[PDB]
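Here is the structure we will look at, set down as C-alpha cells.
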Amino acid sequence: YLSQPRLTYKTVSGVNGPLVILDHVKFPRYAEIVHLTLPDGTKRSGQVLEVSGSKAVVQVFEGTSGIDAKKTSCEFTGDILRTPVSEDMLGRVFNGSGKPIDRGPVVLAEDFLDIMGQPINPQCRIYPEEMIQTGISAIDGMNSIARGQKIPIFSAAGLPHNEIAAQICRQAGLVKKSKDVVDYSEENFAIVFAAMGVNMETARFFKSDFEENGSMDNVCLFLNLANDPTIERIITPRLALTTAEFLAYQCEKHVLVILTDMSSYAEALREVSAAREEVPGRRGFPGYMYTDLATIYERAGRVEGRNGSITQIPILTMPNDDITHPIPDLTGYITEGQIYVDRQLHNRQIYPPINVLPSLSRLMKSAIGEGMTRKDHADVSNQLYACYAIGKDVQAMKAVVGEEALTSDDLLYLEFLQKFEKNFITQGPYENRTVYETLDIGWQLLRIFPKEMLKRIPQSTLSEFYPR
Amino acid sequence: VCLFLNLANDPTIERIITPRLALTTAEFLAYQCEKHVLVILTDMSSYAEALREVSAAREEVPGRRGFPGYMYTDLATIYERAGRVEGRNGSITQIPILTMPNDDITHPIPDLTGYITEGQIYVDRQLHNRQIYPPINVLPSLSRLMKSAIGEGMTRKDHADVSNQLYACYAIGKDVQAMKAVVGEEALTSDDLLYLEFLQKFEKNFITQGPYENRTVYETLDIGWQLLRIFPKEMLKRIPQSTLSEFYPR
Amino acid sequence: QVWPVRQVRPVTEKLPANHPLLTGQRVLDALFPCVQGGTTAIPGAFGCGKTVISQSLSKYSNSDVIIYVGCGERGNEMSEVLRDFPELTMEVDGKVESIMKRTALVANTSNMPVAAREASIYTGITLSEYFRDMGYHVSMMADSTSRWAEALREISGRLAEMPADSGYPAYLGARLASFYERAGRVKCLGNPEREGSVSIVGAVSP
Amino acid sequence: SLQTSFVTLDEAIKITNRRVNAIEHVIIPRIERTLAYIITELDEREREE
Amino acid sequence: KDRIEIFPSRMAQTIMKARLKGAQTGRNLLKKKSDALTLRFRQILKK
C-alpha cells in the first residue's frame, strides 16, 4: 500500500506545556503519528492534536523537556495509530504503549488494525444465552454473569478490590461440564487484563500472581504504571479492546476483558482535555465523557453467525464513597447491572467483602435456566436473599427488643445470618468453588428451617431437593 | 377583546416583542379613547426563558440561575406601564401570570416580579390535591393598595379589622396544626381545639366558592363575621374594642 | 419525496380530541383514559416494564401504525419485537398476521455519533406525521426521553453555551415544547378530506 | 402485678411514640431542605467560575 | 429554623448527608422499640 518516503522537519515555532507547535508542513492530517529526536539522541513518539493550514501541533507522549528550537528533528508517518494484533500474544506482558517488557521479542504481527475500532451494527447483535463461572461463589450463585453482559464493580479507596480482580482472573471459565467432562474438554476461553493507573506494588503483585496460577497460557496482560506518560493511560484501553475484538471475532473464542481503575482513566482524560484548552464541563470533567465511555464500553456482546463473545467487567473507585459522583453515575447508565463492596463487611475481616443487599443484576433471569444449569437456581437465590434480609433486619430488631423476647424461629434466622456470612460469602483466596458447590452450600444453609418457612420455593422442587 | 396568540410553534424571538406591542395597544386605548382596560399576560416564565435564550447569544454577564443581570430592568420596563394619570379618565390594570419552577419561591423570576409589582396571590396546590375550588393560599398573598382601597365610605367601617383578625387566626391555626402533628391530641389545650375547628370551617367556607358563585362584598363581610363569632370576644386581640362591641353579638 | 426535517407539514386545521385510545388492558383504560391524538408520559426503569406497554399498544389498539424511536438501546428490544411480529399476531381478517407489516422501527446505540442520536427523534416525528397525513391513527413511542436530554446536553457541550441548569442549554424548553406540540387530531390538507391524528408517549426515566 | 405493668407501660408507649413522631415530622424535612439549598449554592459557585 | 445554620460547601454536604443517615437509623430503631412495646401491650391485654 503505502510507498512514499517520509518527511521530517527542523521547524519549531514554539513550545508550550505538553505540546509543540511547528509549521510549513505539507498536507498534514489529523491523528497522524509523529516521531521526534532530541539533541541528546533520545527518541520519543507523539500524536497530532491540531492542524490549521501549514501550521501543526503535536502532543509529545513522553513529556516535553529540553526541546531546542533549531536542533530538533520531527519525522512524520502519514498513518493513524495501528496495532499489530496476533493470536500468539497470549502468554506475554506489555506496557501501555505496547512495547513488550518481559525480555521477549517484538510481536511478529499477524495483522494490522485500527486502534479506534469500528461500531458494531445493532442489527447483528445476539442476546446472551448462557452464564459463566468466575470462581467466586458469592458472585455466581447470587448474581449471574451472562455471555456479553457489562457488569461493573464499584469499590472505594482502601478496599481489596484488586485481590478480588486477581481471584476472578485466575479462576474464570465455563460450566459446560453439566452433561459430561468429555465434551467439556473443548475449551476456547481466554482473558485479557488491562491494569491502568496502578502503583508499583500492585503491578508487581499482579505479575507475580498471574505467573503463579499457572494458567498464563491464555492470559494477555497490559501494564501502565502511574509513572508512565499520562497520555498512555488513555491508549491502553484501546489496544486491549482491539486485541479482544480480534481474538473474539477472528478466532471464534470466548474472551473476558477486565478493566481496572477507570477513575484513573477519567483523570487522564480530564488532563488531556485541559491541556487541549477546551472549555470545562460538569464538575471539571469534559462534557463528552459520556460518549467516550460509551465507545469504550459498547465494544462487546455477541455477533450473529460468529461463535464467540466478549464480556466486560470494568472496575472503578468512588471518591468519598459518593454514589452520585459522575463517574459511577455515567458508568451505571451505560452498563447493565452493578456489584458493590461495602466498607463495613471488609471491616468485619470478611473476604471477599461483597455486599449482596444492594447488588443487582439485569440478565440473571435469562442467563440461567434448565440445561445450562440445574433447575433449582432462581428459587434458591430468591430464598437466600429473603432469608438474609429477614435475618439482618431481625438482628436490628433484637438490638433493642432484647434477645429474651425472641422466638426460636428468630434464633433460626440469626443462625442463618451467621452461617451465611461464615461460609457462603467467606471463601478464601484459593478456594475455587464451582457453581454446583455453591448451590450445594446454598441448599445446606436452607436446610436449617422447614420447607414451610421457605415460602419462595415451589412445592414441586421441595419434594425433590429439601429432604437432602 | 383584542387577542395576541403565540403558540410554541412560533420562533422564540418574537416572544420578546409581543408583550410590549400588546401593552402599547392598551396604553392607546387607555389614554386616547378614555376606556378602562385590563391586561392579562400569561406565562411570563416562558418570556424569561426566551430572554435567557436571546441573551446567551451575545454572552452578557449572568446573574442568579444564569439569567441576565439587566433582566430585572427589562421586566420593570414591561410591568410598570399601568395606572391612572392626571387629567384623563381611562386607566390600565395589569394581571400577569407566571408559573413557579419546582415551587421554589427564591427563583429569580418570581422574586424580581415580587420586587417590581406590589403584591401576589400564590395559588396553592395542597388545596388542589384536596379537590377544592378556587384553591388560593392567603397566608403569603399580599396587596399593597388595600391601605387606601378600603375604609369608611368605600366598603364598611371595620373592613381592615376583619382582615387582620382573620389572617391572625389562620396563622395560629396552621401553627396549631403543625404542633398537633407531633404532640398528640392529649397535649391540646382548649384554644388549640378552637383554632383547629376555625381552620377547618374557614377553609371549607371562606375559600370554597365554586365555578360561578359571585358573592357580593357585604355578603363576604357577613360571612367573615360569621367565622369570627366562633371565638369568644375576649380573644380577638387585633380588632378594636368598639367594633367588637357594636358588631360581634347578634 | 424529500422533505426537510426541522419544520412542520401544513394541514387544513387542528381539531379537538373527542375519542378515547383503545388499550388492551381495562386498567388505565377505564380510570386514566388516554385519548386518540393525545400526549402522555410514562415512567421507565428496569424490572417493572416499559416495552410491555409497547407490546400492549402495538397489538391491542385501534392505531393503524406504530413508530418506535430508540436511543441507547440494545439489540434485545429489536430482536424481541421481531419475535413479537409473528408471536403477537392479530385476527383482523380472521387470520393471524405479523406486526412487521404495520409498524416501523428507528433506533440507535450510544456509541453512534451524537448528532445522529439527536436527529433520531426528529426523523421519528417526521415519519409519524407522514403516515398520519394518509388518513390513519398514528401512535409514536418516543422512549428514552432522558437519553435525548443527555444527547442535548452533549450537543451543548461543544457549543460554548451557558449552562442554564446542570449543563442543559438554554433552549431545552423550546425544543421540548416544539416536540410535544406536533400532535393532536387534524383534518388533512387535500381534496379527499380525510381525518387522522398522532399520539406521543414520552418515557420519562428519572 | 399485671395491672401495674399495664398502667406504667401505657405512658411508656406514649413517650416513645411522641419521640418517634417528633423525629419523623421535624428534623428530617429540615435537613433535606438544607441539602437542597446546599446543592443549589454549589452549582451557582461553579457556574460563575 | 427551616435550615440548619451552616455555610454551604462540599464538606458540609458530607456532614449533612451523614446527619440525615443518622436520623433515619434512629427512626428505624425507634420503630422497632415501638413494635416491641405494642407487642407487650397487646400480650398484657390478651387475657
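Here chain C follows Swiss-Prot, giving residues 207-412 in order.
Note that Cβ sites are derived from N, Cα and C of the backbone, with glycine treated the same way.
Features as listed in Swiss-Prot:
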BINDING   C:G250, C:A251, C:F252, C:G253, C:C254, C:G255, C:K256, C:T257  ATP binding site
MUTAGEN   C:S384 to A  Significant loss in AMPK-mediated phosphorylation
MUTAGEN   C:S411 to A  Reduces the interaction with CRYAB and MTOR
### Query
Between C:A251 (ATP binding site) and C:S411 (mutagenesis position), what C-alpha distance do you get in Å?
6
### Message
Counting only residues 6+ away in sequence within the same chain, which have a CB under 8 Å from the CB of C:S411 (mutagenesis position)?
### Response
C:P249, C:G250, C:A251, C:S350, C:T351, C:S352, C:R353
### Task
Starting from the ATP site formed by C:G250, C:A251, C:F252, C:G253, C:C254, C:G255, C:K256, C:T257, give every other residue of that chain whose CB sits within 8 Å of the mean position of their CB atoms, in sequence order.
C:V258
### Filtered C:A251, C:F252, C:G255 - binding-site residues with C-beta under 8 A from chain A
C:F252
### Message
What are the sequence-distant neighbours of C:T257 (ATP binding site), meaning same chain, six or more residues apart, C-beta distance under 8 angstroms?
### Response
C:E283, C:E286, C:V287, C:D349
### Task
Would you mind listing, in sequence order, any of the recorded positions C:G250, C:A251, C:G255, C:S384, C:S411 that have a CB less than 8 A from a CB of chain B?
C:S384
## Note on the structure
Chain E neighbours, taken from binding-site residues C:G250, C:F252, C:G253, C:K256 with C-beta distance under 8 angstroms, are none
### Task
Pop the Cα-Cα gap between C:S384 (mutagenesis position) and C:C254 (ATP binding site) into the table, whole Å please.
30
### C:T257 (ATP binding site) in three-state DSSP notation
helix
### Query
If you measure C:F252 (ATP binding site) to C:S384 (mutagenesis position) at Cα, how many Å is it?
29
### Query
Fewest neighbouring Cβ atoms within 10 Å: which of the binding-site residues C:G250, C:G253, C:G255?
C:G253
